[PDB]
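Let me begin by presenting the structure, written as structure tokens, before commenting on it.
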Amino acid sequence: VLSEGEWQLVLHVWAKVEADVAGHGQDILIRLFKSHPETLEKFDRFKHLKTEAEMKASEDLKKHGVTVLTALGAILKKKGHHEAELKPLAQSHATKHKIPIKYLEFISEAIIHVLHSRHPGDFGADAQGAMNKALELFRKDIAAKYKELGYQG
Ligand code: HEM
């Protein structure tokens, strides 16, 4: 469970992200795909992209980055009281998109890295640890739903 002080660190940096949701979403997805190419293969929508320049040029990838970060921002702003938001996300991710929990770990690392690059003054070690806790809570709760459905592994 995050403390109130930890949530304030998380949401303080997240308010900075929302100034340029789309640029963050591009950086995060591109980092994810570069660092962990097995993740790109899960997207029929994106798997034609073969270079970082092609990824950066894709408007559809930019659009999806906004979809992803909007859903995550709505979850973070619930400060843990996010059941209604995770149900459908866990359902689609386990049963339709077939995304292992480990890949959620990967994108969590990408999110932390991009926040650090873009917001160093609001993403010192205290805020990095708090955001890591928030993303762990997200993964923990999604993993419980995956396990319910027979997908935790
Ligand atoms: C912070 C973590 C993530 C969030 C908040 C998120 C959010 C979303 C949302 C809101 C959608 C559209 C609605 C839906 O299908 O549920 C979606 C679609 C999808 N996501 Fe996730 N996602 C995350 C992580 C991942 C990861 C790590 C992968 C793959 C490695 C992935 C793969 C997909 C795929 C394949 C789709 C369908 C894309 C399409 O063809 O339209 N997601 N995601």
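Here chain A follows Swiss-Prot for its numbers: 2-154, in order, are the residues you see.
So this one's X-ray crystallography, 1.2 Å, going by the header.
Cβ atoms are placed via backbone N, Cα and C, with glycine included.
The domain 'Globin' annotation in Swiss-Prot covers 2-148. The annotation nitrite binding site is assigned in Swiss-Prot to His65 on the grounds of similarity to another entry. Feature annotation from Swiss-Prot assigns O2 binding site to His65; the stated evidence is experimental evidence. Among the features that Swiss-Prot reports, heme b binding site is placed at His94, with the record citing experimental evidence. According to Swiss-Prot, the naturally occurring change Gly122 to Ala is described as follows: In metmyoglobin.
Other Cβ atoms within 10 Å of the Cβ of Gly122 (variant position), summed over all protein chains shown, number 8. Considering other CB atoms within 10 Å as the measure, the emptiest surroundings among the binding-site residues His65, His94 are those of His65. Within the domain 'Globin' (2-148), the DSSP-based counts of helix, strand and coil residues read 115 helix, 0 strand, 32 coil. The two recorded residues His65 (nitrite binding site) and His94 (heme b binding site) have their Cα atoms spaced 15 Å from each other.
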